[PDB]
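As structure tokens, the structure follows; a few thoughts come after it.
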Amino acid sequence: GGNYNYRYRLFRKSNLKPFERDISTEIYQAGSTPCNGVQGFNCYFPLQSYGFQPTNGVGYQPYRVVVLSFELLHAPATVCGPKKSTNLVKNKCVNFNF
Amino acid sequence: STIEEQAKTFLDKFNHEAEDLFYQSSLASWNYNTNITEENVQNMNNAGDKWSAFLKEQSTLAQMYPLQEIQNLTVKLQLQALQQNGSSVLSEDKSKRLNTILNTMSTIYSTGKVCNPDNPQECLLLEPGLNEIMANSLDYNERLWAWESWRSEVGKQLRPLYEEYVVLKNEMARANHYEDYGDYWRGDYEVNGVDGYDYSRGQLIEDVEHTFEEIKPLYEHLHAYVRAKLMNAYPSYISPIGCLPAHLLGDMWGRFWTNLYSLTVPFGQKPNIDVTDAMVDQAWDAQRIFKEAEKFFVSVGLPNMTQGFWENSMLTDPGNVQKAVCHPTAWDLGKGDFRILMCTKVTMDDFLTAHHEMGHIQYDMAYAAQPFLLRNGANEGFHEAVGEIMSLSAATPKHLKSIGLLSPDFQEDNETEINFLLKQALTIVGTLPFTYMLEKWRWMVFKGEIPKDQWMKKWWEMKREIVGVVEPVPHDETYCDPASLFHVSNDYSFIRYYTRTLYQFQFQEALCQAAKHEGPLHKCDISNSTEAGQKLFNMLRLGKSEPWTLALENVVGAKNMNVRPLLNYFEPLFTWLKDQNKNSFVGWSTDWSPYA
């Protein structure tokens, strides 16, 4: 029946800074006249919904995108892999990293 | 802020919400055509009326923009389609009466019934039957009677309707800053943008005769050949100084002479190439045909077909009560949806038509990246030309043998080549003079040169002169031959085919040079030529975003519409016509009439 629960920003005053999240939903003025919150001439909503359909072609079907960000500031690091370990041997001249 | 930014914002608001509604309407239409059921009818109606009830107000807001300072030739071009009044220039009464007139005219044309004198109770219609009788029969008198009945029980009552429709349409065009309806129709072939590629509405008119003049000798020789065959046919009917009547053309309007191909066989003993039985012997279904055609397109260089076409689109034999009208069509529903609508069978014509529709679909993907208002061809002829080019080029015996259908030792000689060329000519060029005369007549009757009383006589005299079709029975003013036409009773342009034939011939000829092929043009094959496919895609990708003058610059090196592919294709046939009838003289005399 069409998935219209996902929306995106369509009109903005300017661009967006990196690592910034804006949820502003206010009428957009495309001229030099106030809109008074009315979708008149040169007055459009900044947010538009999506029209995802299973019959849509490849590239229009909804995709899920997640970005993982890694930072390393002065505080000690705490997120990394398991550092797998080998087995134990005894009674033999070896070298170890306990 | 500048007006251009406001126009861009308005277009961005319009297109995103319009594309979804258009896709919904197209999906509803496809569902209605795929499932013939009562519910789908109102589903289509309720999903299609909203599209118009939305586009009306979308175009309503695009008048306050002062469309005289917008630049870049694209934003203004995009808004121009939005700046279209349509039919709101007149009052409600005139518009509604015109709509009712068009509806009743369509119903009357589709409900044409003629009853024979023997049984005035059981009539016959233009559906197979009466049309079948007057197409593949032998009796002259019954054909003449059928023609008279068709022109006497249909075109008699349409005369006042067309009389008022012409003046009403001219008045509406005048209210739309168009002095003539012919100008309104020619507005498609009009560009006023980039310098050097601009075109005028009146330029097409003169180009029509400037491209029709040089094909006259071929038409005259073909008419002489047809008259000689009629000498071999029924005697005491056709004169060697005159020309054949209307109902011996083989068609209700004489558009196609395919029905006369049997009566005009060149040699007879040589049969045409057909491997339909060989197709059956190899167990060829619709899937195999489509896969082979797609492989041929890939070898041409066209992009690979995406998934869902094999599933969403209907292919063949719906079968049971799940009925579906399967008139061969290529559907571009939008939102990256492309489908075919077919009932394919094991025959050459089905093969060519499947190639035609899938080439249409490929062209639909070609301009898919363009905006919604620019997802079309540069003009109305390019789409059909590109659709038919692949069908024309896939019927060569070399292509038939290359796909494991013809025998590997098969050899073609001059006789079968001449037969194939004559059969193709009898179908392709046999409608060009008729299209030319019909378009000229419609253009001048919309302009207003001919008065009310001088309506039928001018049409018939120009048919006698330009085409060579005389009256089997006279008609002065009480009938209307153009009224009994699909494209005239439904308000459809007919110059589209005239431009399409030349466009497709130009593209095929240009690919023949840029495909490394030597020999006759009719045997030219564009298969296994990636460069030709890329060159074609160079123009196909352009879509409606570029003028047709600029579009006719990548495939060929000349922007103007040239006709030399038509003569270059039928050179052996033209020489055969030259050296075959050395005694008969070409042409016809308009004074002679079958009745007087």
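Going by Swiss-Prot, the residues shown for chain B are 19-614, listed in order.
Even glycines carry a Cβ here, placed using N, Cα and C.
The following features are taken from Swiss-Prot:
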| type | residues | note |
| --- | --- | --- |
| ACT_SITE | B:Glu375 | active site, proton acceptor |
| BINDING | B:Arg169, B:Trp477, B:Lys481 | chloride binding site |
| BINDING | B:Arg273, B:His345, B:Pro346, B:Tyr515 | substrate binding site |
| DOMAIN | B:19-607 | domain 'Peptidase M2' |
| MUTAGEN | B:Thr27 to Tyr | Increases slightly the interaction with RBD domain of SARS-CoV-2 spike protein. In sACE2.v2.2; increases interaction with RBD domain of SARS-CoV-2 spike protein; when associated with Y-330 and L-386 |
| MUTAGEN | B:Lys31 to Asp | Abolishes interaction with SARS-CoV spike glycoprotein |
| MUTAGEN | B:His345 to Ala | Complete loss of enzyme activity |
| MUTAGEN | B:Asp355 to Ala | Strongly inhibits interaction with SARS-CoV spike glycoprotein |
| MUTAGEN | B:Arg357 to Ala | Strongly inhibits interaction with SARS-CoV spike glycoprotein |
| MUTAGEN | B:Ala386 to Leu | Increases slightly the interaction with RBD domain of SARS-CoV-2 spike protein. In sACE2.v2.2; increases interaction with RBD domain of SARS-CoV-2 spike protein; when associated with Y-27 and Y-330 |
| MUTAGEN | B:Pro389 to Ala | Slightly inhibits interaction with SARS-CoV spike glycoprotein |
| MUTAGEN | B:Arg518 to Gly | Increases very slightly the interaction with RBD domain of SARS-CoV-2 spike protein |
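Projection of Swiss-Prot feature records onto the structure.
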residue: B:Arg273; record: substrate binding site; Cβ neighbours (10 Å): 19
residue: B:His345; record: mutagenesis position; Cβ neighbours (10 Å): 8
residue: B:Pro346; record: substrate binding site; Cβ neighbours (10 Å): 16
residue: B:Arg357; record: mutagenesis position; Cβ neighbours (10 Å): 24
residue: B:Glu375; record: active site, proton acceptor; Cβ neighbours (10 Å): 24
residue: B:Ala386; record: mutagenesis position; Cβ neighbours (10 Å): 16
residue: B:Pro389; record: mutagenesis position; Cβ neighbours (10 Å): 16
residue: B:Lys481; record: chloride binding site; Cβ neighbours (10 Å): 23
residue: B:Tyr515; record: substrate binding site; Cβ neighbours (10 Å): 19
residue: B:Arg518; record: mutagenesis position; Cβ neighbours (10 Å): 20
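Taking Cβ-Cβ distances under 8 Å and a sequence gap of 6 or more within the same chain, the neighbours of B:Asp355 (mutagenesis position) are B:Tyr41, B:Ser44, B:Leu45, B:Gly326, B:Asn330. Cβ neighbour count for B:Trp477 (chloride binding site): 21 (other Cβ atoms within 10 Å of its Cβ, all protein chains included). Between the CA atoms of B:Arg357 (mutagenesis position) and B:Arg169 (chloride binding site) there is a gap of 39 Å. Largest Cα-to-Cα span within the chloride-binding set B:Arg169, B:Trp477, B:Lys481: 16 Å.
Of all Cβ atoms in the protein chains displayed, 20 besides its own lie within 10 Å of the Cβ of B:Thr27 (mutagenesis position). Separation of the C-alpha atoms of B:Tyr515 (substrate binding site) and B:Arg169 (chloride binding site): 25 Å, rounded to the nearest whole number. DSSP assigns B:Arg357 (mutagenesis position) to a strand segment in the three-state reduction.
Of B:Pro346, B:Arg357, B:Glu375, B:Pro389, B:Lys481, listed as recorded positions, none is near chain A by the criterion of a Cβ under 8 Å from one of its Cβ atoms. Distance between Cα atoms for B:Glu375 (active site, proton acceptor) and B:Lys481 (chloride binding site): 34 Å, as a whole number. Less than 8 angstroms from the CB of B:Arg169 (chloride binding site) sit B:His493, B:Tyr497, B:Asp499, B:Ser502, each of them six or more residues away in the same chain.
Here the Cβ of B:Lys31 (mutagenesis position) has 21 other Cβ atoms within 10 Å, regardless of which shown protein chain they belong to.
Distances between the Cα of B:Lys31 (mutagenesis position) and those of the binding-site residues B:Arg273, B:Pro346, B:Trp477, B:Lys481 are shortest for B:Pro346.
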